[PDB]
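Structure first, commentary second.
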Amino acid sequence: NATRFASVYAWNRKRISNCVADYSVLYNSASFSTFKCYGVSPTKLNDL
Amino acid sequence: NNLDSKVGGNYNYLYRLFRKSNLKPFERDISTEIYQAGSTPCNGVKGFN
Ligand SMILES: *[C@@H]1O[C@H](CO)[C@@H](O)[C@H](O)[C@H]1NC(C)=O
């Protein structure tokens, strides 16, 4: 929900640790036009 | 690969990415009916979630 994003030549990156990662508030919103995974699935993220 | 793959690719080979539950041993599922992953019902060929 931030205002400005970095470029793809200088792509931003955030370290995540010391939190609980609730995907329900994220993934169950139609505001995303794409969501596609490569070693995991949306129906099991919160169990990982 | 040498008999079975193709230069732009072969794409006939479906697997299944979803199911309400695990299948029983030596079960075969041919159903292709849309997987309602979200809380919304979802008739028609696709939807969000
Ligand atoms: C069999 O079909 C019923 C009704 O749709 C369902 O409750 C059950 O989970 C299915 N079992 C398997 C192994 O697919």
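In order, the residues displayed for chain B correspond to 439-487 in Swiss-Prot numbering, which applies throughout.
According to its header, the structure was obtained by electron microscopy, 2.9 Å.
In case you wondered, yes, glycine gets a Cβ from its N, Cα and C as well.
Around B:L452 (mutagenesis position), no same-chain residue at least 6 positions away in sequence has a Cβ under 8 Å from its Cβ. For B:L452 to R, Swiss-Prot lists a mutagenesis experiment annotated as follows: Increased resistance to neutralizing antibodies. Decreases HLA binding to NF9 epitope. Increased binding affinity to human ACE2.
For B:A475 (mutagenesis position), the same-chain residues that are 6 or more apart in sequence and have a Cβ closer than 8 Å to its Cβ are B:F456, B:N487. In the three-state DSSP reading, B:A475 (mutagenesis position) counts as coil. Quoted from Swiss-Prot for the published mutagenesis B:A475 to V: Increased resistance to neutralizing antibodies.
According to its DSSP assignment, B:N440 (variant position) is coil. Under the heading of natural variants, Swiss-Prot lists B:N440 to K and annotates it as follows: In strain: Omicron/BA.1, Omicron/BA.2, Omicron/BA.2.12.1, Omicron/BA.2.75, Omicron/BA.4, Omicron/BA.5, Omicron/BQ.1.1, Omicron/XBB.1.5, Omicron/EG.5.1.
In Swiss-Prot, a published natural variant is listed as B:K444 to T, annotated In strain: Omicron/BQ.1.1. Cβ neighbour count for B:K444 (variant position): 8 (other Cβ atoms within 10 Å of its Cβ, all protein chains included).
One natural variant catalogued in Swiss-Prot, B:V445 to P, is accompanied by this note: In strain: Omicron/XBB.1.5, Omicron/EG.5.1. In sequence order, the list of same-chain residues 6 or more apart from B:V445 (variant position) whose Cβ falls under 8 Å from its Cβ is empty.
On its own chain, B:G446 (variant position) has no residue at least 6 apart in sequence with a Cβ closer than 8 Å to its own Cβ. While the structure shown retains the original residue, Swiss-Prot records the natural variant B:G446 to S with this note: In strain: Omicron/BA.1, Omicron/BA.2.75, Omicron/XBB.1.5, Omicron/EG.5.1.
For B:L452 to R, Swiss-Prot lists a natural variant annotated as follows: In strain: Delta/B.1.617.2, Epsilon/B.1.427/B.1.429, Kappa/B.1.617.1, Lambda/C.37, 19B/501Y, Omicron/BA.4, Omicron/BA.5, Omicron/BQ.1.1; Contributes to cellular immunity evasion and increases infectivity. Under the DSSP three-state reduction, B:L452 (mutagenesis position) is assigned to coil, being neither helix nor strand.
Non-local contacts of B:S477 (variant position) by the CB criterion (under 8 A, 6+ apart in sequence, same chain) are absent. Listed in Swiss-Prot as a natural variant, B:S477 to N is described as follows: In strain: 20A.EU2, Iota/B.1.526, Omicron/BA.1, Omicron/BA.2, Omicron/BA.2.12.1, Omicron/BA.2.75, Omicron/BA.4, Omicron/BA.5, Omicron/BQ.1.1, Omicron/XBB.1.5, Omicron/EG.5.1.
In Swiss-Prot, the entry for natural variant B:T478 to K states: In strain: Delta/B.1.617.2, Omicron/BA.1, Omicron/BA.2, Omicron/BA.2.12.1, Omicron/BA.2.75, Omicron/BA.4, Omicron/BA.5, Omicron/BQ.1.1, Omicron/XBB.1.5, Omicron/EG.5.1. The structure shown retains the original residue. Around the Cβ of B:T478 (variant position), 11 further Cβ atoms fall within 10 Å across all displayed protein chains.
Natural sequence variation is annotated in Swiss-Prot for B:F486 to P, with the remark: In strain: Omicron/XBB.1.5, Omicron/EG.5.1. All protein chains shown were included, and the count of other CB atoms within 10 Å of the CB of B:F486 (variant position) stands at 14.
Around the Cβ of B:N440 (variant position), the number of neighbouring Cβ atoms within 10 Å comes to 4. Among the recorded positions B:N440, B:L452, B:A475, B:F486, the ones with a Cβ under 8 Å from a Cβ of chain A are B:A475, B:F486.
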